[PDB]
Amino acid sequence: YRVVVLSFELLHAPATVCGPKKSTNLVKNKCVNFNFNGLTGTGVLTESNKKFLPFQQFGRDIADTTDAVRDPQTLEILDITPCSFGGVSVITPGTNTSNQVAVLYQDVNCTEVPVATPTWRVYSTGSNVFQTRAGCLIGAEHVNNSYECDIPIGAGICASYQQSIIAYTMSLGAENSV
Amino acid sequence: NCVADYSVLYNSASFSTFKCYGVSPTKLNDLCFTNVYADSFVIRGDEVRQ
Amino acid sequence: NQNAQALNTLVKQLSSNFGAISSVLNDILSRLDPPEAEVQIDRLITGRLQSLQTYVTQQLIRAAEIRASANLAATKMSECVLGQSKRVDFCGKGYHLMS
Amino acid sequence: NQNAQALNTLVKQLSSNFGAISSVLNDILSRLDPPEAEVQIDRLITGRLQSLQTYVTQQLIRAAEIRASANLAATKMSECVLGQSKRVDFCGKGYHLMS
Amino acid sequence: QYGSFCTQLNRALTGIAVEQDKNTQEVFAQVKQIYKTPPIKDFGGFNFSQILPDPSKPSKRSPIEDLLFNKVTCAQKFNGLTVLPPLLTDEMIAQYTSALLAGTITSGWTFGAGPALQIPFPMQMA
Ligand SMILES: *[C@@H]1O[C@H](CO)[C@@H](O)[C@H](O)[C@H]1NC(C)=O
Ligand SMILES: *[C@@H]1O[C@H](CO)[C@@H](O)[C@H](O)[C@H]1NC(C)=O
Ligand SMILES: *[C@@H]1O[C@H](CO)[C@@H](O)[C@H](O)[C@H]1NC(C)=O
């Protein structure tokens, strides 16, 4: 009988031995998955320079999350960065008082919120977006006047109910000089 | 430094159990592996349990 | 320091494979059959969840300790700053006057 | 509320199969032979044991916190009801008279 | 299929976080009103300008607090962990501390047991 065995020894994913017929152009900056030279992953792409050795191939980092991709055809270097993520909190008054609420996302920017049933589309784009260092809460009006701390939000912000939910900086009590 | 082209393996018939995948499940001809060493040899073929 | 070290320990547990073949989420899916790596996923998630439970328990212990320390801080602040205490070595060394 | 929630979570863990085929041991005995039911039951045992261990640890933490609260309550009783205390914010807002 | 361990872990961490928020609120928010030191600084010779906030620096802290904050002092973010901000920032905590300092300097000990009554600092020390 004729038998052939193969060594394999899978330790380095971006190598030179692969011939899939699929070909696609390179993406500069899009929050999309990548499959360059057999290496899979997700994140956003960003171009930068690094003193990489020529004979070497790629660079892996903590938790074996590679931060570099090289084009087999054209010689250039790009860096990767994982996508923005976080929880979403809901700021509500008493359920019997009213039904309207104001969500608060975690440490994310207001730009990518719309990207990430018909009533749910309203909160995506946002008509009263408030940007705060604790998070990007929407649906609550920002008032310059300050009040007592009713609902706890991070970094000295508090939301109350006056027929619309408002968000303000909490006051530390009435001032007085003896 | 070649194209591998493992799709030819599914052709013909007979062969034997692969009994060696040992990575993870999804698609066959995507990963680039590390090194493809072919060491074809001919035995009596009485038992391949070795 | 303890918080940062515990957090670093928690994230280093993703590198260990807990007896599986690989230890990364992308290497969870290459070419073989799901069950073959489903057990592998079972092995991975068991270890990761055990590490997470260990982290949560240690955090609970440390939170209880810090809550006790801060309750002491609150009562000390309220009894030494907001008044003069007759306790011997509760508001310093010697006869306490003000804080 | 915390005690009831922990108890409800502990009992609800029996529904989860922890990677077995069924959460009811009667069906495990009825379908699986004892040589294979031996290895199938192991998952149920380890999962329920893990749930019970987590519950016991959480209850220990809660009992320590409540013991701290009870010690504070006993101290306040002895120092405010059985006498008058000079500690400022230990007997309400203002100078203490009685409790 | 492994159960509901994740809900318990999330609940425990959330409980710890709210515990710390309420904890710092309990430690510092000991007064209902904000007191401020009078513009003229005379207390019989005691020099509190070293201990009170100074208007010159943009950060409303005291020179002891500046050393206390400077003396004591990254790709781990992107695997499923976040750090919530404290309920009240460092500026508000410093404002609470400044109010407490002004209260104990001017009123004495009575600002924590009712209305704050002024009294000269030499007499308070007496
Ligand atoms: C909310 O209002 C309803 C009135 O329909 C009342 O039955 C309920 O007790 C209220 N809940 C609270 C927490 O006040
Ligand atoms: C959010 O994105 C906008 C768009 O460029 C930018 O101006 C803003 O500074 C970003 N927010 C933060 C906190 O950097
Ligand atoms: C409130 O603050 C904003 C932001 O500084 C300012 O544009 C606005 O004029 C202020 N007053 C009112 C009434 O909105």
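Throughout, chain C uses Swiss-Prot numbering, with the displayed residues spanning 953-1051 in order.
Quick reminder: no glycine exception, Cβ is built from N, Cα and C everywhere.
Taken verbatim from Swiss-Prot:
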| type | residues | note |
| --- | --- | --- |
| VARIANT | C:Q954 to H | In strain: Omicron/BA.1, Omicron/BA.2, Omicron/BA.2.12.1, Omicron/BA.2.75, Omicron/BA.4, Omicron/BA.5, Omicron/BQ.1.1, Omicron/XBB.1.5, Omicron/EG.5.1 |
| VARIANT | C:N969 to K | In strain: Omicron/BA.1, Omicron/BA.2, Omicron/BA.2.12.1, Omicron/BA.2.75, Omicron/BA.4, Omicron/BA.5, Omicron/BQ.1.1, Omicron/XBB.1.5, Omicron/EG.5.1 |
| VARIANT | C:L981 to F | In strain: Omicron/BA.1 |
| VARIANT | C:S982 to A | In strain: Alpha/B.1.1.7 |
| VARIANT | C:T1027 to I | In strain: Gamma/P.1 |
Variant positions listed as C:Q954, C:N969, C:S982, C:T1027, least Cβ neighbours within 10 Å
C:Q954
One finds that other Cβ atoms within 10 Å of the Cβ of C:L981 (variant position) number exactly 16
Give the subset of the variant positions C:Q954, C:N969, C:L981, C:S982, C:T1027 lying near ligand 3, defined as CB under 6 A from any of its atoms.
none
Looking at the variant positions C:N969, C:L981, C:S982, which ones have a CB within reach of chain B, meaning under 8 Å Cβ to CB?
C:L981, C:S982
May I ask which of the variant positions C:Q954, C:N969, C:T1027 is closest to C:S982 (variant position) if we compare their C-alpha atoms?
C:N969
C:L981 (variant position) falls, by DSSP collapsed to helix, strand or coil, into coil
